[PDB]
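Notes to accompany the following structure.
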Amino acid sequence: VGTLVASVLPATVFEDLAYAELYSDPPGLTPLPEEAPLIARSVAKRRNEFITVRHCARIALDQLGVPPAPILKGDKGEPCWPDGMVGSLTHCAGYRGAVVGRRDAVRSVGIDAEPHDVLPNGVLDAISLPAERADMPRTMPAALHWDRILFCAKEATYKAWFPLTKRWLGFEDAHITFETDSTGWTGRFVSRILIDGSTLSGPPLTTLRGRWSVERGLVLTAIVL
Ligand SMILES: [Mn+2]
Ligand SMILES: [Mn+2]
């Protein structure tokens, strides 16, 4: 029933792209024959969010016609999708998200969710450039926790950047600029890469366009290339 993530997706590409979300942990969800060890000795919170988003993903992978299968993690934590597919996962207090795409229509996917709340104390100066840390204030309404939106867009960038280059991207390795739609709750962002955009295959990564949205007290960001 959940469609919030769609508020930051390209509708014109919904043929090859599917999404599924949940706002909590439904009882009786289980891991999978090969996922159980990845979660074997983690505390309950980590357990449930891991199970729930992987249920969301398989729903979305089904809706694209792909039999269910384990989504293991690779070194550096990236989810492992069945061949031909790509996508992104996110979880936080109140939200579980999965977006999946078919390769030759979607280069890769990056999504992130945060509670639409101020950042904790020392955090906004470690993920923001001084440029961003001064300009963003002049692009969004006061009711917007823009430092949190910035944080959120940073990680969507990283999540879409990584499967393409398998290289680290720091919070200072991309500069992001925001604009807002007339609503004051949704808008656009652009991520300029401050380092070699060399990809594992194909043209470099320079600028990532994406969408953000404040919706139901969550922050949502998505990059789909
Ligand atoms: Mn999480
Ligand atoms: Mn996040």
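All chain A residue numbers match Swiss-Prot; in order, they span 3-227.
So this one's X-ray crystallography, 2.5 Å, going by the header.
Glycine too: its Cβ is placed from the backbone N, Cα and C atoms.
Counting every protein chain shown, 24 other Cβ atoms lie within 10 Å of the Cβ of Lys161 (CoA binding site). Summarising the annotation, Swiss-Prot assigns CoA binding site to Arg48, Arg56, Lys75, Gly76, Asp77, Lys78, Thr92, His93, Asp114, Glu157, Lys161, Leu171 and lists experimental evidence as the type of evidence.
All chains included, 28 other C-beta atoms sit within 10 angstroms of the C-beta of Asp114 (mutagenesis position). Residues or ranges marked as Mg(2+) binding site in Swiss-Prot: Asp114, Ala115, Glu116.
As a published mutagenesis entry, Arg48 to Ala appears in Swiss-Prot alongside the note: 20-fold decrease in phosphopantetheinylation activity. Reduced to three states, the DSSP call for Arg48 (mutagenesis position) is helix.
Here Swiss-Prot notes a mutagenesis experiment, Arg56 to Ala, with the remark: 100-fold decrease in phosphopantetheinylation activity. All chains included, 26 other C-beta atoms sit within 10 angstroms of the C-beta of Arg56 (mutagenesis position).
Swiss-Prot documents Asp114 to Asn as a published mutagenesis change and attaches the note Abolishes phosphopantetheinylation activity.
Experimental mutagenesis at this site is recorded by Swiss-Prot as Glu116 to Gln, annotated: 500-fold decrease in phosphopantetheinylation activity. A C-beta separation below 8 Å, combined with a sequence spacing of at least six in one chain, links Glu116 (mutagenesis position) to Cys94, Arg150, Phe153, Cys154, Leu220, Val221.
According to Swiss-Prot, the mutagenesis experiment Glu157 to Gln carries the annotation: Abolishes phosphopantetheinylation activity. Remark: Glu157 (mutagenesis position) has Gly112, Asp114, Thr223 as non-local neighbours, by Cβ distance under 8 Å and separation of at least 6 in sequence.
In Swiss-Prot, a mutagenesis experiment is listed as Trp170 to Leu or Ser, annotated with the note Confers high-level resistance to compound 8918. Residues near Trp170 (mutagenesis position) in space but far in sequence (CB under 8 A, at least 6 apart, same chain): none are found.
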Near Mg(2+): residues not in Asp114, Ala115, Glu116 with Cβ within 8 Å of the site Cβ centroid are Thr92, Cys94, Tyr97, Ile113, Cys154, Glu157, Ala158, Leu220, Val221, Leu222, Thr223
Please give me the recorded positions out of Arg48, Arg56, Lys75, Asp77, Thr92, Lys161 that lie within 10 Å of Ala115 (Mg(2+) binding site), comparing Cα atoms only. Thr92
Diameter of the CoA binding set by C-alpha atoms, the set being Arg48, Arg56, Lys75, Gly76, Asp77, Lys78, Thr92, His93, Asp114, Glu157, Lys161, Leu171, in angstrom: 25
In the three-state DSSP scheme, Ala115 (Mg(2+) binding site) belongs to strand
Measure from each Cβ of the recorded positions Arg48, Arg56, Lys75, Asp77 to the atoms of ligand 2 and list the residues where some distance is under 6 Å. none
